[PDB]
Each structure stands twice: as structure tokens, then as C-alpha cells.
Protein chains: 2
Amino acid sequence: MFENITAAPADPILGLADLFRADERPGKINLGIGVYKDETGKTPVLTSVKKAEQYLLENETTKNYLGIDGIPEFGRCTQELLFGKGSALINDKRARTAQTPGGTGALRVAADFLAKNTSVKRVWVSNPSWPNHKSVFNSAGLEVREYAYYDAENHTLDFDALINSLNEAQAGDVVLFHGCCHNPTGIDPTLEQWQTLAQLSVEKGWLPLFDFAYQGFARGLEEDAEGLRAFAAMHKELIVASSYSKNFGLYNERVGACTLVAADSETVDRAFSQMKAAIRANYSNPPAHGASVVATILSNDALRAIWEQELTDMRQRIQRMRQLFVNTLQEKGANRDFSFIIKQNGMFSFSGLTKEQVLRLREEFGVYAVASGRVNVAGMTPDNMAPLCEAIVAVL
Amino acid sequence: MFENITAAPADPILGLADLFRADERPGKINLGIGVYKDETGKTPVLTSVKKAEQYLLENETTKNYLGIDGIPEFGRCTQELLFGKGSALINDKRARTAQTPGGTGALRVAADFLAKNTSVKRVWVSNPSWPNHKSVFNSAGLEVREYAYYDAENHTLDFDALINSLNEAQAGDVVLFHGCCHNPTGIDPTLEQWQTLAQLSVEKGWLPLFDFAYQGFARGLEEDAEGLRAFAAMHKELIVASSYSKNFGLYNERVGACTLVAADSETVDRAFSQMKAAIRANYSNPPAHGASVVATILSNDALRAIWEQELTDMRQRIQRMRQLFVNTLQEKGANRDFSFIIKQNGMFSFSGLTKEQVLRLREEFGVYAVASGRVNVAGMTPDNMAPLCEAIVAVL
Ligand SMILES: Cc1ncc(COP(=O)(O)O)c(CN[C@@H](CCC(=O)O)C(=O)O)c1O
Ligand SMILES: Cc1ncc(COP(=O)(O)O)c(CN[C@@H](CCC(=O)O)C(=O)O)c1O
């Protein structure tokens, strides 16, 4: 029966990573997958995390199953991060949070939930966007439409095109938004634009779904959440999928959360029970380690202070690389202006290099980037910057 | 959008745990969830596990993503346990293993794999069986059919009712088999019966799906895989969803595996690519901590030894309670023969109690068991045995 199966293509992202491991020539440079790297080019485990892990090793007395929705404290802490310590949504108990295996996992349970318990038939995602967004919703049988986002001429947010593009999104339609650090453009709406979108959203009857994979990598923890909070004060219902993979360096421990918000405590609880049924029929209950670490850090004032410092250093090193990248491009002889790179937020920068050029950099200079022209700025170091910039100039 | 969602009923197994946790009677007895407990009534972390976590804590340099199918060694180690060191399935490179979030996760990925890449429409599940088996498969769009299995009156396997029922399984249909320690009956087929089912399986043309959640709790590692190894040596294709939750006591770390077997190496690889695609659109990549622990224990001879020793102590402590349970029931005045409980395998026992009796046990004596009358022998200790048997006799 397996002879009739047609092979699946390779992940445009995850795929690339196996080729890099395959590449034999010395000097290779990996600017693909979005993982943080320090000056030495390594993806270390944070000190705050090693601390928490030692604490768990000393005090865990059992590995007994967690509830379907995971660690209680985990949910409370994420709700504060997202909505604010004294949020009204929290005080009125309008939100429930389920611990999931990564942000991907939060997007999937949200999708299974919507497919089986609502009349939602369509989800609108931006173009471009993280490739896996479409695969996640399709797996639940939801049709996925796309709206305009990037102005490739001005390297800015094409707001007028975005608004017009969404004119055909109906009441009951789900509309996906990147909380901050849009992947892959790096362009986020301003507070004013968010507020406008918030208003248009209510008037149109959309169900907002926020994907928050980089809280803290743009301006800061509180700042990066302004868009969402402007939506939260305007909406009755909304969903948010968050990930702690990047801001805690916990990638392989799959720590994330899916937060449900309804009009009142009674409705959200009723809806949440169904979200749990969807989880039960998927993986039954969430992996404890990663979430234990995060909850331990967010709850301890000493660990928390350390972690915040580590996130700040991660954020600043990336911005520093953005500057050094643009400067070195000039010094190496690039006539194309790359100034826009400094205005982008987060790990990824939309270089604007053509698929052809990307393939040339890979097979001819040993430099890897996603075929969309997206390049990981977090992967740039003082040591590979020159070789990197020199290659790009060559393909220009 | 959420106003009309109808609440979900509690999970027949997990729901119980929440009621038990809430019950204020100081003498409560939990015999529901299938979790192990030592002579003192606690669910400890194995010593082998604790040692591995220590190694991990002091040697992990990064938390970088694992890759869709997980830790490679992990995959190789589970294939030898399932098939045997020198299996031909391994040599001919006919099997592909993907690390999944628990056995439940292994069941869902397999279900999504089948429904999205083949013609499979129906799934055959023993009657009775683990309640969540239907939820998992129905969620992937697969229809679920049940086949006779248990002889109520004789408290045995109705091999005649079984084979007559399965005569209705058309070719291409999927038939679920519990590797060993059937849930909830505890009655497994003898090798002879496995032999038969295997040959009849190839004749009727079914795709065998094995749920292996208790390797090591019936007789032993090798002994427990006998039925599977018999199917293996005879079929061209089969799927095995296994769990490390129990035999490693890693319940909340979600450690499982989904193994695909095809006719040859090119076919399994082609089919395995779609499985990875199914995974990518679910949780992206598996949780590293628990699987890492399993991998390091199984790879280190000095740790393996300790682990097998610990597994044996658990299997033996459960046999001693099964006997003690039957002896005590007579002593406290039972007007019946529960001798049929010594023939059952694993952690559970199909007591014979009715829903109403199971209910009274909870309501009046604070003794918790599954409504189907399933009881966790592994939750019985020398200390709670007496109170426990008095309650049953009283409701008898
Ligand atoms: C918008 C966005 N959403 C969700 C996720 C998923 O988060 P997890 O916690 O890993 O589930 C990522 C990670 N995207 C990175 C990492 C690799 C990948 O998963 O593609 C990237 O864009 O290369 C992301 O960029
Ligand atoms: C036949 C069977 N298959 C799969 C699983 C899934 O194992 P995980 O690795 O935990 O995903 C269990 C656990 N059944 C136990 C535990 C609680 C539950 O999952 O219902 C029980 O039936 O009490 C099981 O009995």
C-alpha cells in the first residue's frame, strides 16, 4: 500500500539545513534556519536555563503526567507577558492558556479546535510569511488565503495594499498577524497601523489569530506586545499562539502556548474544554521539562532578572550585526543600497536577492540562505562577515 | 464565534485524576490512571533516569532543534528493542523510525500519515480497548470499527469471536493490535494465536498497526515483542506506535516512537518523507529531554543494566500485588472467585465490577477506578490493600 505514495518535497527551511551538513568545503556559512548564535558562532544554552535545570534535577520527585493543559503557573505567566501584569482580560478571567509542544504545536491545536468546533472555513495569512503556516492550517482542512504585505520597491510595509487585499475577508474569517518581527520581512506595523487594523478588524467581524514567536527581539518584552494589546482591548474573541523557542533558547524542548480569549469566563471555559479534547486526541498532554524551566524562571525574581539581561544581549548583538552587515557591504564594493536592513526587526532580513543569486551563493561560495532571499542576521559574526559580504557582492 | 460551542465531556481516564485531586477524604485511593507506584505509594523517578539527566545537565552545550524525526540513536535503539539486534528488517534497511511526543503522538502521526497519503478509510479496534484509540483516529478522518475480543463469562480471550469479527475487514483496511498487556483486559494472545493472526493477516490483506505501550510488563523485553516479531517476519508493510512512558517512568516528558516498515528501502524512505511532512505540520520537531534520556541509557551498558534491573523490579512488584489482591479479597469476605485476575498481564485488571459499583466505590469509599471497571494493580500497596478490598467486598 506504500508503493502508491508520492514523495514529499523538502522543507524550504528545515531542508536546507541537511545540505549544509552535507556540504564538504571548508568555510561554509549557514544563514538559513532561524536560530540565535553568539560571537563565537554557537547556539549556547542560557545561564538562566542551566540554573533552572539544575533546580529541577534536585527537586523533581516524579514524572507523573501533567494535566491536558500543562503546568498551571506556566499559563498564568504567559498571560501576563502577553497582556500585562494588571490586564483586564486576566482580571475578568476571559483567557485560558494551554501549554503546547512549541509555537507550531499551538498553531496546530488552534487549527484543530477551529476546524471541529466553529464555522470558520478560511484563514488569511500574509504573503510572504513563514512557509509552515499554510501547512499547519491545511492539515486541519482549512482553506488558506493570502493578503499583501511587503513593498519590495520601498522595502517597507505596503499598508494600502494590505487593507485593500483584505477587503474580501468576511465575518467569521480568521486573520493571522505576526505579533512582531515579521518572518521573513522584518517589517512590523507601527502602533498607529496596529490601532487601525484593530478597528478594521472589529468592524469587519474577523477572528484575530496572533502568532508570537519573537516577543522581546524587536524593542522589548512590553513594547513588542503593543499591537496585540491594542487588539485585546478592542476584541471580544481572539487567539494567540506563542513560542519560547527563541527568547529562551529552548528550541528542541518544544515550549509554547495557545491562549484562548472569549467574551466572558463562562464562554472561554466552555470553549477551552473542547480545545483540550483536540489536544487529547493529538499528543494527550505536553512535555514537562521545557515548560518547567520557563515557569521556574518567570516565577523567580533572581532568575527572571538574569534572563531579561540575556535576552537584551541577544537582541542587541543582532542589531549590531545589522549595522556591521550594511557597513561591510559598502566597504567590500556593493553599489546597491542596503540601508533598509537597519530598519528591519528581529533575526531575519529580507535581502532582496533573487532565487538565482541565492543558489549561486550556495553552490559557488558555500553561503546558505533560504531561497526567498531571507538571510539570518543572528548567524552573522565578526569572523564570517567579510567572507559573507564578499560573496554577496560577487553575485550582485 | 465561540458562543455556541458545546462543552466537552470529561476524559474517562484523565477526568478522574482531577476528581481524585479534589476529593478531600484523607483515605482516598487512586486506582485509575495507569501510572506505576512503589511499595510506598509514590511514582518515583528511576535511578537510571536521574543519572542520565545529570549527564545531560553537565554535558549539553546547545538546545538547537532536533530535526523532524528526532535523535537518530533513539531511532536505532527502539528498532532493536522492537525487532531484535540482528533483525533482517533492520539489515535490509526496511524500517524508518520517527521520535514522537509519547505513544499517543505516535498514534496521531500514523493516523494523519494514513488519511493523507493512502486510500485507507477504516480502522479496526479491539472491543474493549483504550478509549482514546477512537478519538485519535476519528480526528484524522478515519472511520473506526470494533472487533470482539474478551470473553466476559470466562474472563478469557474469545479467539472465535475475534476471528469471526475480523472476517469483515476488507483488504487495505487497518487493524490495531496491542503488542502485549492488552488495555483494559490484560489478556494477550499466545504465540500460537499470534502465528495464526499473522498468516491470516497476510491472507486477508490488512495493514497491521501495533500499539506497543508496555514492552517489558508482561514477561520481558524480548518475550513481549514475540507476537510483533511474528508479524514482522511475515508482512511487507506494518506500522508500530510505541511508548516509553511506562517502562521508563517518563510519563510527562512525552517519549514515543512511530515506526514504518515497507517492502524495501526505497519505498519506506519515500513513504517516510510524507510522515515527516505530517509531523512538520503538527508540532514541527519532537521534545528532546525525555528521548535524550532514553537514548543515553540504552547506549550505555552500565546504565542499561541498571534500567533493566529497575524494570524487572516493577514487573515483579505488580505480580506480588496481583496475588496479594486476590488473597485479600477472599479474606475480607468476597463471595466470588477473582482467581481469574492472576492470569492477567500488565498493570491493570478487569475486575468485573459494574459501572454502578465503580460509582459507589468512588462516592462512598473514595476508591477511584475507571468506569469500565478497570483497576490499576500497580497502584496497590501493602498499606492500602486492606481498606481497598473492604470497599469492594462491601459493594459486591
Ligand atoms: C512566525 C513563526 N511562527 C512559528 C515558528 C515556530 O516556532 P517553534 O516553537 O519552533 O514551534 C517560527 C520558527 N521559524 C524559524 C525556525 C525553524 C522553523 O521552524 O522553520 C525559521 O523561520 O527558520 C516562526 O518564525
Ligand atoms: C494502549 C495504550 N496506548 C497508548 C497509551 C499512550 O501512552 P503515552 O505515551 O502516555 O501517550 C496508553 C497509556 N494509557 C494509560 C495512561 C493514561 C492515558 O493515556 O489514558 C491508562 O490507560 O491509564 C495506553 O494504555
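This deposition comes from X-ray crystallography, 2.4 Å.
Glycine residues also receive a Cβ, built from the backbone N, Cα and C atoms like all the rest.
Per Swiss-Prot, these features apply:
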BINDING   A:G34, A:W130, A:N183, A:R374  L-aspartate binding site
MUTAGEN   A:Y65 to F or S  Slight changes in activity
MUTAGEN   A:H133 to N  Decreases to 60% in maximum rate of the overall reactions in both directions
MUTAGEN   A:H133 to A  Slight increase in maximum velocity of the overall transamination reaction between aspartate and 2-oxoglutarate
MUTAGEN   A:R280 to V  Reduces first-order rate constant over 25000-fold
MUTAGEN   A:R374 to F or Y  Second-order rate constants are reduced by >5 orders of magnitude
MUTAGEN   A:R374 to A  Reduces first-order rate constant about 10000-fold
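Overlay of Swiss-Prot annotations on the structure.
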residue : record                   : Cβ neighbours (10 Å)
A:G34   : L-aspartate binding site : 25
A:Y65   : mutagenesis position     : 22
A:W130  : L-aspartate binding site : 24
A:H133  : mutagenesis position     : 21
A:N183  : L-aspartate binding site : 21
A:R280  : mutagenesis position     : 20
A:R374  : mutagenesis position     : 25
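Ligand 1 lies under 6 Å from the Cβ of A:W130, out of the recorded positions A:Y65, A:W130, A:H133, A:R280, A:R374. Neighbours of the L-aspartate site: apart from A:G34, A:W130, A:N183, A:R374, residues of the same chain with C-beta atoms within 8 angstroms of the site's C-beta centroid are A:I13, A:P184, A:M347, A:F348, A:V370.
Listed recorded positions: A:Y65, A:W130, A:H133, A:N183. Those with a CB under 8 Å from a CB in chain B, in sequence order: A:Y65.
The Cα atom of A:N183 (L-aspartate binding site) lies nearest to that of A:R374, taking the mutagenesis positions A:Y65, A:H133, A:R280, A:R374 as the candidates. Between the alpha carbons (Cα) of A:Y65 (mutagenesis position) and A:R280 (mutagenesis position) lies a span of roughly 13 Å. A:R374 (mutagenesis position) carries a strand DSSP state (E or B). The CA atom of A:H133 (mutagenesis position) is located 16 Å away from the CA atom of A:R374 (mutagenesis position). Largest Cα to Cα distance within the recorded L-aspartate binders A:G34, A:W130, A:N183, A:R374: about 11 Å as a whole number. Nearest Cα neighbour of A:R280 (mutagenesis position) among the listed recorded positions (A:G34, A:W130, A:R374): A:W130.
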